[PDB]
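Engineer: My questions all concern the structure below.
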4 protein chains.
Amino acid sequence: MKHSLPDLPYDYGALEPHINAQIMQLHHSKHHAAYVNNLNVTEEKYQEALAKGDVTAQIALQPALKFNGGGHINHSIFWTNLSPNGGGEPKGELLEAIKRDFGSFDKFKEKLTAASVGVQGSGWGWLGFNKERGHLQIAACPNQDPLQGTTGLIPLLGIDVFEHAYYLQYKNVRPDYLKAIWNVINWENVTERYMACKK
Amino acid sequence: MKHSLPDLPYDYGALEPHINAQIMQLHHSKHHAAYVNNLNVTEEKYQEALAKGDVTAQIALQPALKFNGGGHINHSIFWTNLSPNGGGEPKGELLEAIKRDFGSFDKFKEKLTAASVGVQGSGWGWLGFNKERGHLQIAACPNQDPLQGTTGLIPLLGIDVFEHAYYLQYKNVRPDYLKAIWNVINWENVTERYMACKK
Amino acid sequence: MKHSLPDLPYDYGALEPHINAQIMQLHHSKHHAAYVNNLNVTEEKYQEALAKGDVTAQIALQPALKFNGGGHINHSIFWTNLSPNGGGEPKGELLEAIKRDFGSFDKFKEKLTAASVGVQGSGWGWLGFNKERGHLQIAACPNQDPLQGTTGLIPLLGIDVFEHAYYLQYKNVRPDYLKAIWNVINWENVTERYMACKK
Amino acid sequence: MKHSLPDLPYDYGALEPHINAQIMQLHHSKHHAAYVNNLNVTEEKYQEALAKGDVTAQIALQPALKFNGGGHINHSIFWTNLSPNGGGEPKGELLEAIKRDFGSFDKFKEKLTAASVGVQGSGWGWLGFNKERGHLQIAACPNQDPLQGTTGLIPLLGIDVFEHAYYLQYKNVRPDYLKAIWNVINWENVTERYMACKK
Ligand SMILES: [K+]
Ligand SMILES: [K+]
Ligand SMILES: [Mn+2]
Ligand SMILES: [Mn+2]
Ligand SMILES: [Mn+2]
Ligand SMILES: [Mn+2]
């Protein structure tokens with residue numbers, strides 16, 4: 001069973017002017033394509049090392065597995081977290097959870113923006129669900145370290161703050177990118193992920 | 001005593017076509033300027049925390065100090081490591097050390113390229129001098145972690161592989177950037193740093 | 001400011017049989033004494049580095065500062081978290097918060113035990129207060145990384161799971177140490193720290 | 001492949017008085033046994049995750065795999081690095097390499113001691129062989145991070161500085177443990193590992 005690059009759910013220019021078409025095409029067709037391919041190569045090497053009991057080889061593969069596997073995990077969620085139909089505020093139970101856990105939607109936006117801008121180097125800001133506590137939680141992750149695999153939190157909304165996610169359009173001004181991306185957040189998808197967490 | 005942003009030793013377009021003028025101007029006047037300012041802010045906070053014996057505050061400042069202080073250290077070296085008069089091969093004792101420690105100049109280039117391309121996320125590749133062993137050594141550093149402060153090796157030549165160092169021109173293809181940068185390496189400066197290591 | 005080794009709030013054997021006297025004496029008079037001594041030396045080197053603008057030296061000193069400074073922070077709290085008059089359950093608002101945030105006192109004990117037993121290598125388990133969220137939160141920290149300095153959470157109760165905290169008595173069986181330590185938790189002190197977090 | 005706890009090449013008391021029998025028995029029959037048991041369980045979970053394409057599970061298993069897998073790697077080498085017939089100095093080409101790369105045997109001992117005493121928290125000191133450079137190299141590793149899997153260096157001689165390696169006998173005084181262990185270094189084994197590195 002081989003991982004595959006999911007198609008983007010919209011056209012490359014569908015998020016303009018907030019994220020331009022050149023970024024979207026590079027981010028999906030170059031960056032994510034590389035994560036998927038490198039992940040499949042690493043998984044095959046890991047299976048061979050596992051069959052031989054070569055623990056040294058398994059451990060040597062860990063950085064590539066986490067970076068490319070995390071890349072596949074994170075970007076697969078990210079594309080569904082964005083939409084030309086996005087923006088605005090969520091509704092229903094997700095909005096009530098946001099108000100309850102963060103005070104208000106705007107306070108939530110400030111907290112997730114702060115986590116995202118606060119990443120030094122490459123990384124991600126996340127809104128997650130803490131299954132044990134039964135409430136929302138914000139965390140930042142370094143590089144491609146994925147949220148569920150490294151924290152146990154269920155990913156609801158992720159913000160990529162690798163420079164390749166914004167640099168062509170916003171250059172060094174990452175806060176301008178964070179300002180723009182709220183306009184294309186697919187709250188329908190974040191709600192779907194949130195409702196799946198509760199039963 | 002306040003750290004200051006050093007002027008670039010050449011014009012913004014002096015490294016074209018290998019690194020374009022837009023990158024050089026952003027890299028120096030935006031990125032490095034921010035490292036210097038954030039470093040001075042962090043040092044002042046650290047002095048206040050030290051005077052109060054607030055160890056919690058000192059430790060909370062460590063990520064900003066290492067990232068921005070390392071940024072200042074690394075980029076101050078980087079600008080002198082590049083030159084419109086660069087390229088080619090070093091001469092004299094540095095060239096002999098390279099041949100002795102790495103086999104050949106081309107083998108050295110392969111090793112430093114591999115360390116630089118191998119950085120997952122943001123970071124730097126370095127040629128350093130090991131004072132204890134009295135020979136050259138290649139290392140990679142994550143994010144802005146500076147070479148001497150984190151490994152003890154004396155920096156001779158650094159390659160910035162943060163995406164902001166290349167993305168506008170080379171997009172995702174970091175190996176194309178590594179290929180181009182050999183044309184502007186200031187071997188006169190790397191030789192100066194190397195000869196200072198020996199006495 | 002010259003940090004000092006705090007006097008223990010009880011004699012070394014006051015926590016027997018749950019933590020034996022030899023451990024308490026070594027832990028305070030050798031391990032914590034070393035954190036304090038190393039912290040003072042490192043702080044003096046940082047004052048010198050700041051006066052010279054030596055950023056390389058500041059960064060090279062960071063691991064010693066975090067390990068010994070964190071050691072001083074963590075153990076100063078730890079001694080006050082324990083008492084010969086301790087054990088049992090908290091009362092009042094802290095007990096209500098524990099039931100609310102973790103389900104029950106017994107479930108809280110399972111969660112903090114699991115976090116503490118789960119540390120691979122040296123580290124700490126913590127019950128903290130999240131000031132932003134206004135509720136309790138459990139976290140683990142590697143090595144001596146202090147809770148507030150690295151996470152912002154306010155420490156309420158810490159469990160040292162460095163091997164020196166238990167090995168002489170419990171050897172490799174860290175779970176037996178975790179079970180025993182509940183008998184000497186100073187819930188009066190933890191309640192004080194919790195009430196200080198609220199207006 | 002089901003990993004197994006290797007038999008010790010000697011009885012638990014064979015390294016006395018330098019490492020006492022209680023430590024050796026605990027270290028092998030409890031600590032290393034646990035690495036093996038935890039490694040086999042984790043490998044089975046990784047086989048299941050690979051079959052399902054569960055990348056989140058693969059990444060969540062990485063800390064346990066590196067800690068217990070590294071533990072298995074490191075301790076399997078460690079037992080062979082020690083002997084009741086050990087101590088003294090190596091001879092032949094290994095001794096020549098030590099004098100060449102470190103100045104003298106005594107200077108090498110100082111460097112490996114300093115690296116081992118310098119580990120903050122749990123970890124290992126190593127003498128390794130750098131295959132690319134064709135010479136000896138000293139490195140420290142955090143926790144159970146194995147030398148070859150994380151650095152590419154081939155392990156020749158390892159010094160465990162987890163507290164369980166020395167605490168029962170030497171308490172906090174890790175330098176006394178480092179001085180004593182030179183009396184039981186199996187230089188015959190280290191020489192074998194060194195000669196295997198060369199054509
Ligand atoms: K009691
Ligand atoms: K002997
Ligand atoms: Mn990305
Ligand atoms: Mn840069
Ligand atoms: Mn301790
Ligand atoms: Mn061990």
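Along the chain as shown, residues are numbered 1 onward.
Header lists the method as X-ray crystallography, 1.7 Å.
Cβ atoms here come from the backbone N, Cα and C positions, even for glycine.
So Swiss-Prot has the following annotated:
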BINDING   D:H27, D:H75, D:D160, D:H164  Mn(2+) binding site
MUTAGEN   D:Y35 to A, H, N, V or F (Swiss-Prot position 58)  Reduced enzyme activity
MUTAGEN   D:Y35 to F (Swiss-Prot position 58)  Loss of nitration. Enhanced dityrosine formation on peroxynitrite treatment
Engineer: Using DSSP reduced to three states, classify D:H27 (Mn(2+) binding site) as helix, strand or coil.
Structural biologist: helix
Engineer: Counting every protein chain present, what is the number of Cβ atoms, excluding its own, within 10 Å of the Cβ of D:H75 (Mn(2+) binding site)?
Structural biologist: 25
Engineer: If we count other C-beta atoms within 10 Å, could you say which of the recorded positions D:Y35, D:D160 has the fewest?
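Structural biologist: Looking at the recorded positions D:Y35, D:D160, the Cβ with the fewest others within 10 Å is that of D:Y35.
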Engineer: Beyond the listed site residues D:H27, D:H75, D:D160, D:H164, identify every same-chain residue whose Cβ lies within 8 Å of the center of their Cβ atoms for the Mn(2+) site.
Structural biologist: D:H28, D:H31, D:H32, D:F78, D:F162, D:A165
Engineer: Quick one: of the recorded positions D:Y35, D:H75, D:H164, which have a CB under 8 A from chain C's CB atoms?
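Structural biologist: Listed recorded positions passing the 8 Å Cβ cut to C: D:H164.
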Engineer: In the structure shown, with every protein chain counted, which of the binding-site residues D:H27, D:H164 has the densest set of Cβ atoms within 10 angstroms of its Cβ?
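Structural biologist: Top count of Cβ atoms within 10 Å goes to D:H27.
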Engineer: Pop the Cα-Cα gap between D:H75 (Mn(2+) binding site) and D:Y35 (mutagenesis position) into the table, whole Å please.
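Structural biologist: Cα-Cα distance, D:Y35 (mutagenesis position) to D:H75 (Mn(2+) binding site): 9 Å.
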